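Input: one structure, supplied below.
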Amino acid sequence: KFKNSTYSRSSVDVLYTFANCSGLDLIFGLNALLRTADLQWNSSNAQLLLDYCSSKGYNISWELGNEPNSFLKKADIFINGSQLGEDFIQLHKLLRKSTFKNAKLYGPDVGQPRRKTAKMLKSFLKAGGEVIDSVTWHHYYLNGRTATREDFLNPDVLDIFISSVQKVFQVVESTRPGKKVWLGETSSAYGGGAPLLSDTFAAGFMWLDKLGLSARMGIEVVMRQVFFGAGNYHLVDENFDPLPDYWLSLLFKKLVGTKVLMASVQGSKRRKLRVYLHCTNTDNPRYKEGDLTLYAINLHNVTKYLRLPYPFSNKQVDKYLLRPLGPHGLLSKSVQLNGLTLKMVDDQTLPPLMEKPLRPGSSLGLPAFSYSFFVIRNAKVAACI
Amino acid sequence: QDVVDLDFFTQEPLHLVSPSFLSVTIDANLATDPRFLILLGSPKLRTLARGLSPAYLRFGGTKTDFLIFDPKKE
Ligand SMILES: *[C@@H]1O[C@H](CO[C@@H]2O[C@@H](C)[C@@H](O)[C@@H](O)[C@@H]2O)[C@@H](O)[C@H](O)[C@H]1NC(C)=O
Ligand SMILES: *[C@@H]1O[C@H](CO)[C@@H](O)[C@H](O)[C@H]1NC(C)=O
Ligand SMILES: *[C@@H]1O[C@H](CO)[C@@H](O)[C@H](O)[C@H]1NC(C)=O
Ligand SMILES: *[C@@H]1O[C@H](CO)[C@@H](O)[C@H](O)[C@H]1NC(C)=O
Ligand SMILES: *[C@@H]1O[C@H](CO)[C@@H](O)[C@H](O)[C@H]1NC(C)=O
Ligand SMILES: [Cl-]
Ligand SMILES: [Cl-]
Ligand SMILES: [Cl-]
């Protein structure tokens, strides 16, 4: 079903320039199915690419293979974890002898941890784990072809991610303790997305919840499938228009800092109201050292009112509430921030993201089927300074 | 009753995420599109991409293992 294709120096330059000019750090996946007679990785095509990139002064990080747990299905070739590990060691030797001898190497980009995948990951990390800078794995909640609207809103679907992350850390803790763990490819639904779902406001419950859980659980980097592309899980559609998940992603970047804290609901039912707490992003000029960013998802069909604990119950709070632009409700491709539709000013200009200051001492209103950020100003939290 | 009280832990950071915590991909299959150059050259698309910096851009997917580099191709 998948055939080999070639790509050119030109394609490489296109990709690199896109990344470089957008301020992004490129990670390039190398082809792991080029095999010698004895089933070793044949590195000779990678060698050509490396020399080319070295010759252009390109600053690039590397991966080798994608979803190697599926190679049998996809290409009728089976590569066990041990061997894949040895293959990564060989890549690491080529990198060390190149113009960027300190380039980073990530892998093995396995699927989510079913029995056979967990065995492949464990054997890989025993064999090759010394040469990787982070461990990458992939996650999707659903199949794009069968996903329903209720699936995208169901806390029992959202909660399955938790056991996947636990299982990955169980494998990593038993083989390379302390090694950083990244989600190397992740989204709502595999197979290109679910249509009028993966590209709508409704997709944001899975995306924001995954970001909150990932940060809370010790995942260091989360790579969203895809920025731009054929699949409906794209952040930016075929006409170069941003979809709701783009705007959610931009707001998350502006408000959420690197230090992860914890929020939790007092009541016994913790399924439908989901809450996360970080220090406020220190690059945001509106806020100051010690401020907190809370974010919350309301999967109840009524408005909930959140009360902040002492010593934050009378602080000035800025609300950043996202809701769909009508008439299509959760199936909308347009979104409003505190009642103002989010749209590019022009092709070179993003809009400001405007807060709604709340009255000090008021509870935090979160409408049905919505998500919001809240910045607690003058929180003076020492852990954040 | 629709009022929910929160408990916060603020004593110390529980984890530290990368500044590039929210990163993105481009599927390797996009490189088979004849318009690859036109698409990633889009100034509008680069403006949107810049909005997410700092971030990793991972070029990868099923097609990763069916792509061969050809230094003679134009
Ligand atoms: C609304 O949701 C109900 C179940 O949720 C519970 O009841 C509502 C009123 C909220 O208080 C929520 O916080 C509770 O967890 C359903 O029983 C009811 O069918 C739903 N109504 C509609 C119109 O779908
Ligand atoms: C892809 O190319 C490699 C090397 O040229 C070859 O070994 C392999 O059989 C090819 N696979 C497919 C699916 O064409
Ligand atoms: C590796 O692949 C190249 C290109 O197909 C081939 O010419 C070379 O002989 C291969 N090396 C081994 C050791 O099989
Ligand atoms: C290349 O980019 C990385 C980020 O992935 C950066 O930290 C590193 O210092 C850069 N190296 C060079 C040689 O430009
Ligand atoms: C894994 O695969 C390699 C390469 O084909 C083989 O030589 C080795 O014996 C296998 N190891 C295990 C544990 O099956
Ligand atoms: Cl997966
Ligand atoms: Cl295996
Ligand atoms: Cl694509």
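Residue numbering in chain A adheres to Swiss-Prot, whereby the residues present occupy positions 159-543 in order.
Determined via X-ray crystallography, 1.8 Å.
Quick reminder: no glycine exception, Cβ is built from N, Cα and C everywhere.
From Swiss-Prot, here are the annotated features:
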ACT_SITE  A:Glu225  active site, proton donor
ACT_SITE  A:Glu343  active site, nucleophile
MUTAGEN   A:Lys161 to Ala  Two-fold increase in the level of secretion upon addition of GS-modified heparin. No association with GS-modified heparin; when associated with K-161
MUTAGEN   A:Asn178 to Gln  Faster electrophoretic migration typical of a size reduction and important decrease of secretion. Larger size reduction; when associated with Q-162; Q-200; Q-217; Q-238 and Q-459
MUTAGEN   A:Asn200 to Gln  Faster electrophoretic migration typical of a size reduction and partial decrease in secretion. Larger size reduction; when associated with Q-162; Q-178; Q-217; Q-238 and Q-459
MUTAGEN   A:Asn217 to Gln  Faster electrophoretic migration typical of a size reduction and partial decrease in secretion. Larger size reduction; when associated with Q-162; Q-178; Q-200; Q-238 and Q-459
MUTAGEN   A:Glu225 to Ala  Loss of heparanase activity. No effect on HPSE-mediated cell adhesion
MUTAGEN   A:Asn238 to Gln  Faster electrophoretic migration typical of a size reduction. Larger size reduction and important decrease of secretion; when associated with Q-162; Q-178; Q-200; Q-217 and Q-459
MUTAGEN   A:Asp367 to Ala  Strong decrease in heparanase activity
MUTAGEN   A:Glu378 to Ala  No reduction in heparanase activity
MUTAGEN   A:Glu396 to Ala  No reduction in heparanase activity
MUTAGEN   A:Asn459 to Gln  Faster electrophoretic migration typical of a size reduction. Larger size reduction and important decrease of secretion; when associated with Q-162; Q-178; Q-200; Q-217 and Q-238
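Tell me about the surroundings of these features in the structure.
With a 10 A radius on its CB, A:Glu225 (mutagenesis position) counts 22 other CB atoms from all the protein chains.
Within the same chain, residues at least 6 positions away in sequence whose Cβ sits under 8 Å from that of A:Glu343 (active site, nucleophile) are A:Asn224, A:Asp267, A:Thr294, A:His296, A:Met381, A:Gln383.
Residue environment of A:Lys161 (mutagenesis position) contains 7 other Cβ atoms, counted within 10 Å of its Cβ in all protein chains.
A:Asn178 (mutagenesis position) falls within a helical segment according to DSSP.
In the three-state DSSP reading, A:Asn200 (mutagenesis position) counts as coil.
DSSP assigns A:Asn217 (mutagenesis position) to coil in the three-state reduction, placing it in neither a helix nor a strand. In sequence order, A:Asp183, A:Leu184, A:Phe258, A:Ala261 are the residues of the chain that are 6 or more apart from A:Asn217 (mutagenesis position) and have a CB within less than 8 Å of its CB.
When secondary structure is read from DSSP and collapsed to three states, A:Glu225 (mutagenesis position) falls in the coil class.
Applying an 8 A CB threshold to same-chain residues 6+ apart, the list for A:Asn238 (mutagenesis position) reads A:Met278, A:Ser281.
Close to A:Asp367 (mutagenesis position) in the fold, though at least 6 residues off in sequence, lie A:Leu316, A:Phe319, A:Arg432, A:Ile455, each with a CB less than 8 Å from its CB.
In this structure, A:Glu378 (mutagenesis position) belongs to neither helix nor strand by DSSP; it is coil. Within the same chain, residues at least 6 positions away in sequence whose Cβ sits under 8 Å from that of A:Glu378 (mutagenesis position) are A:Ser292, A:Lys338, A:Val339, A:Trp340.
Sequence-distant contacts of A:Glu396 (mutagenesis position), defined as residues of its own chain at least six apart whose C-beta falls under 8 angstroms from its C-beta, are absent.
Cβ environment of A:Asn459 (mutagenesis position): A:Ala526, A:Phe527 lie under 8 Å away, each six or more residues apart in the same chain.
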Please state whether DSSP places A:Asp367 (mutagenesis position) in a helix, a strand or coil.
helix
Applying a 10 Å Cβ distance cut-off over all chains shown, what neighbour count does A:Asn200 (mutagenesis position) have?
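For A:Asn200 (mutagenesis position), the 10 Å Cβ neighbour count is 17.
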Under 8 Å Cβ-Cβ to chain B, which of the mutagenesis positions A:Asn178, A:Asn238, A:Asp367, A:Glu396, A:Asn459?
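Of A:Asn178, A:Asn238, A:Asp367, A:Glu396, A:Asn459, none lie near chain B.
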Which mutagenesis positions of A:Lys161, A:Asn238, A:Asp367, A:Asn459 contact ligand 1 in the sense of C-beta under 6 Å?
A:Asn459
Based on DSSP, name the secondary structure state of A:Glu396 (mutagenesis position): helix, strand or coil.
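It is coil.
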Do me a favour and check the Cα-Cα span between A:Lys161 (mutagenesis position) and A:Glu225 (mutagenesis position); whole Å is fine.
16
Taking 10 A as the limit, how many CB atoms besides its own sit near the CB of A:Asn178 (mutagenesis position)?
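Excluding its own Cβ, A:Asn178 (mutagenesis position) sees 14 Cβ atoms within 10 Å.
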